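A.B. asks: One structure coming up, written as structure tokens, with questions to follow.
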Amino acid sequence: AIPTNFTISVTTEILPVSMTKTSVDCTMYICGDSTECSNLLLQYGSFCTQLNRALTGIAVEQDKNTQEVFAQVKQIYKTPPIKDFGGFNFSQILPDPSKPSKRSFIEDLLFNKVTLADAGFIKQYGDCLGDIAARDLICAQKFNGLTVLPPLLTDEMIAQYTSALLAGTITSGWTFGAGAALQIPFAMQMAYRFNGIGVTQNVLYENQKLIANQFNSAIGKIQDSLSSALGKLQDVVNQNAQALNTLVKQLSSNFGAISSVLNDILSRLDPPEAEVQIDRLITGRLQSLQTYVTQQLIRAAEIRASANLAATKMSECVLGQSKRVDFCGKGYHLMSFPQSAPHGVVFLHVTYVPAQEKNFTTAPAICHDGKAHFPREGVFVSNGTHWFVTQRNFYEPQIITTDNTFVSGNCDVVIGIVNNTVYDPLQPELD
Amino acid sequence: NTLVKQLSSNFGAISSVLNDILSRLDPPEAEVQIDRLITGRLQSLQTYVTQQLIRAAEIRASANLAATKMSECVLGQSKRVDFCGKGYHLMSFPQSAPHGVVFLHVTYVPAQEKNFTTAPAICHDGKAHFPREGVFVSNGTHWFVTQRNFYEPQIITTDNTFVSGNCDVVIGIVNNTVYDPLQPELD
Amino acid sequence: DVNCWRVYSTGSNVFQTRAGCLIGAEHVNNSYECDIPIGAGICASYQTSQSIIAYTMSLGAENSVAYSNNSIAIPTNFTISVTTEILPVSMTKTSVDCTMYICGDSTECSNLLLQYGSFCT
Ligand SMILES: *[C@@H]1O[C@H](CO)[C@@H](O[C@@H]2O[C@H](CO)[C@@H](O)[C@H](O)[C@H]2NC(C)=O)[C@H](O)[C@H]1NC(C)=O
Ligand SMILES: *[C@@H]1O[C@H](CO)[C@@H](O[C@@H]2O[C@H](CO)[C@@H](O)[C@H](O)[C@H]2NC(C)=O)[C@H](O)[C@H]1NC(C)=O
Ligand SMILES: *[C@@H]1O[C@H](CO)[C@@H](O[C@@H]2O[C@H](CO)[C@@H](O)[C@H](O)[C@H]2NC(C)=O)[C@H](O)[C@H]1NC(C)=O
Ligand SMILES: *[C@@H]1O[C@H](CO)[C@@H](O[C@@H]2O[C@H](CO)[C@@H](O)[C@H](O)[C@H]2NC(C)=O)[C@H](O)[C@H]1NC(C)=O
Ligand SMILES: *[C@@H]1O[C@H](CO)[C@@H](O[C@@H]2O[C@H](CO)[C@@H](O)[C@H](O)[C@H]2NC(C)=O)[C@H](O)[C@H]1NC(C)=O
Ligand SMILES: *[C@@H]1O[C@H](CO)[C@@H](O[C@@H]2O[C@H](CO)[C@@H](O)[C@H](O)[C@H]2NC(C)=O)[C@H](O)[C@H]1NC(C)=O
Ligand SMILES: *[C@@H]1O[C@H](CO)[C@@H](O)[C@H](O)[C@H]1NC(C)=O
Ligand SMILES: *[C@@H]1O[C@H](CO)[C@@H](O)[C@H](O)[C@H]1NC(C)=O
Ligand SMILES: *[C@@H]1O[C@H](CO)[C@@H](O)[C@H](O)[C@H]1NC(C)=O
Ligand SMILES: *[C@@H]1O[C@H](CO)[C@@H](O)[C@H](O)[C@H]1NC(C)=O
Ligand SMILES: *[C@@H]1O[C@H](CO)[C@@H](O)[C@H](O)[C@H]1NC(C)=O
Ligand SMILES: *[C@@H]1O[C@H](CO)[C@@H](O)[C@H](O)[C@H]1NC(C)=O
Ligand SMILES: *[C@@H]1O[C@H](CO)[C@@H](O)[C@H](O)[C@H]1NC(C)=O
């Protein structure tokens, strides 16, 4: 069964790259503003130092992840003013030069589907004073020593990196990932990529308009499907927020003491009897911080594996053409385009799909004069009465000639050989 | 060293020294202090072992990656981009290092580029000719076929291209002659 | 958490970034590679008289490709390059004597600790 038509399909893949960076003030969480509790807590300083070392390790690893995914190339390419790409329209994934953020249309759609817990990192003391505290969750966190640190690269820098990658791929093919960028017309690059899945160039050059229309329609479908999906990127936000709020809620546990309020214990009890209750509370709250830090470490390990996978995809699907099955989408991989998303990356994989199949009878070899002829790079098929040779992935019948097959042995060994004539296109010219 | 330093914590006991507690206190009153110290030191050991487990998992991932590199870069030639260095991978050599491995990746880098005008096909006699495995270029006046990654110009012949269809469909076809290197010999 | 006052000292060189208020650093209009990351794109360094300077980190050089619809670029020479990659493979192996760490040579502490043997195992 040989396909007769094709389909050009664009699919999306979503990957998380980084998580929220956090820091803890140990004394602020355990004791608040009680001097006596701090003097009692001075016996456990090593544990707070150890917890902070673990958190800072996680925090620097997050920036390393983002650097490894997005900052591969250090040349910031610019897209040409003339958009003459053989009828392919990349306007939906190129940066809009009029919005404040220089983001593409699809990136703008993606950024409105993930809602960050807090926008901005400057919440002033005067902003939440009195009622607003203990009602707004961020201020409740911040009055107990729990702070969120901003990432090193802003959204605009990552958008710049993705736009540089896109301009490189559509102006220079895959050469800019191996060295200096070498310019090439876009249709000739498309013909090279068709050569790389086993389809001859003339198929692309004859069907160029159909292929361009299919690509444009697929991009339009992607756009119309996003303005209507990103759970992998929302669950990271939800998990970090939930962990911080659970730490804030666990401050109402007695742990076997008379009360959970230090000020209630410090009044009504003298130091020798207040010390044992404060000690119980201190042990419980150190355990809560330890549990939080351990689960943060395990989550950071998972995010690191995801970011390594994203870097490998960026290298092998965007900066080249991949032959490993299902790594860069479903079908024969043609090319990929990256887009930045909040805390992650989206890949647009363009692949080739065989469309309409027809049935033929086939044979391994042809027996002409006691010789066995085999196809050089095709397959032998029959429409019922006549015998042709074609290519495996597209139906393009041709007459069997000697410049088209090769001989090996006689006809006594091949199991299913058939009888037919081989043109040998020299005899007419010699005559 | 952090485990050794954490032995000076009281954990809410009178002292952190067992011998100091065992003298000056009788067994029924020394038992509660010793119990506090025991609980604290078991917690320290537990924390150490947990962080060792997480670090061991990270080292295991790194070692799996190193084994894959040894198989695919040293025992073969890899076509996946940037796995075995920057550029077209040629070969790799391993060297041992304390607690690790170093790979020496030899790769090929294209050096000096020149500009040419190009065309998808050639129209000879109402036929369209396409390169078998090269690209069509022009120095300004003449047309040659070359290979993509190195410049080695050659004359366009029929043993060098292949025909498909007429010249009415290919967008940017150009007019040139195809040698056909048999006619002189037949004459 | 200050927009430039809840500060220890004001001094001079008060500079506002999206990471917060920075005091004690001079702001320059250049863009170097990042030495010490401050955040939100801002980096710091110690330069030339010597002083701490704060700047916006550069992402790299900007070069535009000369694209046309009938123009190709072919390499004429090559280079053979050898590069190195370093990978960790193993870590230190350790063992702990639980009784030696918790009790030392105290017999009484060991008799008390006999209630927790499962955890050491
Ligand atoms: C191969 O498939 C394409 C569809 O992907 C066919 O093109 C369509 O043809 C119908 C009518 O034949 C038109 O109504 C559609 O608008 C066409 N689609 C596009 C995108 O232009 C094409 O005709 C098929 N070719 C063969 C030989 O079957
Ligand atoms: C490329 O795609 C864009 C987006 O679909 C096209 O611009 C649209 O053109 C239609 C009319 O055909 C307008 O109604 C839309 O408002 C346009 N959108 C935008 C964002 O401007 C564009 O015409 C296509 N072709 C080219 C060559 O760019
Ligand atoms: C199998 O293919 C052969 C060869 O192409 C077909 O024979 C051609 O049929 C057309 C239509 O009648 C004629 O115009 C050609 O002159 C025929 N060529 C030859 C060499 O005879 C044949 O029709 C096909 N068989 C079937 C069952 O479709
Ligand atoms: C383009 O290439 C042609 C063909 O090689 C060059 O023509 C040759 O030029 C040399 C130097 O003058 C002569 O010795 C050869 O006899 C020429 N060959 C032919 C077939 O005429 C031509 O010089 C090149 N054009 C440019 C602008 O460099
Ligand atoms: C610090 O406060 C200043 C003063 O209000 C802020 O500057 C304003 O920012 C808003 C936000 O878009 C603008 O609409 C105002 O026009 C700005 N006013 C002036 C005078 O610049 C500034 O945003 C604050 N700093 C930070 C980091 O949030
Ligand atoms: C290709 O590049 C090499 C350099 O990598 C060139 O060889 C050098 O040539 C210069 C003078 O032309 C000598 O001084 C160097 O010592 C050579 N290098 C080596 C390693 O031998 C070579 O000439 C270039 N070839 C072309 C055609 O440009
Ligand atoms: C090929 O033949 C099988 C056998 O009946 C049939 O089921 C199948 O539909 C045929 N394929 C096409 C494309 O007609
Ligand atoms: C195919 O099967 C038929 C019987 O159904 C048999 O006669 C014929 O020799 C077989 N051909 C091959 C190539 O196996
Ligand atoms: C092919 O031809 C040979 C001799 O011409 C004959 O022996 C053989 O049976 C033929 N194959 C058939 C009829 O399938
Ligand atoms: C190729 O042409 C472009 C267009 O001006 C030019 O910028 C570039 O330097 C040229 N390449 C070489 C190697 O001269
Ligand atoms: C290249 O662009 C020119 C206009 O700048 C146009 O006339 C020519 O037909 C184009 N050729 C191809 C192959 O697109
Ligand atoms: C190529 O030749 C054909 C006929 O010889 C002519 O119609 C066509 O215009 C030519 N192409 C040019 C002049 O670009
Ligand atoms: C930096 O640029 C701004 C505006 O472009 C200007 O006001 C300021 O004086 C400049 N700083 C220096 C040191 O030149």
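Heads up, chain B uses Swiss-Prot numbers, so what you see runs 960-1146.
Determined by electron microscopy, 2.9 Å, according to the entry header.
For all residues, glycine too, the Cβ spot is worked out from N, Cα and C.
Annotation of the natural variant B:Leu981 to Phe in Swiss-Prot: In strain: Omicron/BA.1. For B:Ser982 to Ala, Swiss-Prot lists a natural variant annotated as follows: In strain: Alpha/B.1.1.7. Listed in Swiss-Prot is the natural variant B:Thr1027 to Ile, annotated as follows: In strain: Gamma/P.1. Listed in Swiss-Prot is the natural variant B:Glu1092 to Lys, annotated as follows: In strain: Theta/P.3. Listed in Swiss-Prot as a natural variant, B:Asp1118 to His is described as follows: In strain: Alpha/B.1.1.7.
Tell me about the surroundings of these features in the structure.
C.D. replies: The local packing around B:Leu981 (variant position), expressed as other Cβ atoms within 10 Å of its Cβ over all shown chains, amounts to 17. Secondary structure at B:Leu981 (variant position), as computed by DSSP, is helix.
In the three-state DSSP scheme, B:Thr1027 (variant position) is classed as helix. Of all Cβ atoms in the protein chains displayed, 11 besides its own lie within 10 Å of the Cβ of B:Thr1027 (variant position).
All chains included, 9 other C-beta atoms sit within 10 angstroms of the C-beta of B:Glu1092 (variant position). The secondary structure of B:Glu1092 (variant position), as reduced to three states from DSSP, is coil rather than helix or strand.
According to DSSP, B:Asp1118 (variant position) sits in a coil region rather than a helix or strand. The local packing around B:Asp1118 (variant position), expressed as other Cβ atoms within 10 Å of its Cβ over all shown chains, amounts to 11.
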A.B. asks: Count the Cβ atoms, other than its own, that fall within 10 Å of the Cβ of B:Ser982 (variant position), considering every protein chain shown.
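C.D. replies: I count 9 other Cβ atoms within 10 Å of it.
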A.B. asks: Pop the Cα-Cα gap between B:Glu1092 (variant position) and B:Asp1118 (variant position) into the table, whole Å please.
C.D. replies: 12
A.B. asks: May I ask for the distance between B:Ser982 (variant position) and B:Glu1092 (variant position), taken between their Cα atoms and rounded to an integer number of Å?
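C.D. replies: Spelling it out, the Cα of B:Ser982 (variant position) and the Cα of B:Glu1092 (variant position) are 92 Å apart.
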A.B. asks: Below 8 Å between Cβ atoms and chain C: which of B:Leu981, B:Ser982, B:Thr1027, B:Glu1092, B:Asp1118 make it? I'm asking about the variant positions.
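C.D. replies: Near chain C: B:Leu981.
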